[PDB]
Amino acid sequence: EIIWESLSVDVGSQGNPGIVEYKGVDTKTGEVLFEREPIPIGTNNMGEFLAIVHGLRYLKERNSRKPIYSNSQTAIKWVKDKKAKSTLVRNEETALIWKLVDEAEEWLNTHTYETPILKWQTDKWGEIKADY
RNA sequence: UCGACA
DNA sequence: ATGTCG
Ligand SMILES: [Mg+2]
Ligand SMILES: [Mg+2]
């Protein structure tokens, strides 16, 4: 019941909070379609959120109707809400990630999409294909 | 008091 | 260990 014709996204970090990056891959082939340059400080859930929104933008720009898989129940909710409810402190070190989050929320508030955002079922299917 | 997703 | 929701 895996929808193979899909984009899978995941976060990787060093620390949490710590250095965050994320990437999007073709679920079928594992081909890397996008990978964000590491952000010096962020949280796991911020990165999982940014990964989904990046995926939406990526598919929208390419007129693709593929769903997105994420394993993050938090990020899936934040996207649905158009609101990333992070409690990461705001300072000069976290300014960059908070700016990307704000801009992601803004994108969600200014664009439509029909992309299904699906939960990757890790316990049944193993690690998401975008895992680091 | 947890349970769960990461 | 921490970030998050049910
Ligand atoms: Mg994940
Ligand atoms: Mg992972």
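Numbers in chain A track Swiss-Prot; the residues on display, in order, are 62-193.
Determined via X-ray crystallography, 1.8 Å.
Cβ from N, Cα, C; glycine included.
Features as listed in Swiss-Prot:
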type	residues	note
BINDING	A:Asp71, A:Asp192	Mg(2+) 1 binding site
MUTAGEN	A:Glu109 to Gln	Loss of activity
MUTAGEN	A:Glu188 to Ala	Strongly reduces activity
MUTAGEN	A:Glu188 to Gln	No effect
MUTAGEN	A:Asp192 to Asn	Strongly reduced activity with manganese. Loss of activity with magnesium
List of residues, in chain order, with Cβ under 8 A from that of A:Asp71 (Mg(2+) 1 binding site) and at least 6 apart: A:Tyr83, A:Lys84, A:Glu109, A:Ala112, A:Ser131, A:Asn132, A:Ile189, A:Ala191, A:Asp192, A:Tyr193
Other CB atoms, at most 10 A from the CB of A:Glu109 (mutagenesis position): 24
In sequence order, those recorded positions of A:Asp71, A:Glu188, A:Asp192 whose CB lies under 6 Å from ligand 1: A:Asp71
Reduced DSSP assignment, A:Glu109 (mutagenesis position): helix
For the mutagenesis positions A:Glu188, A:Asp192, the one whose C-beta sees the most other C-beta atoms within 10 angstroms: A:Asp192
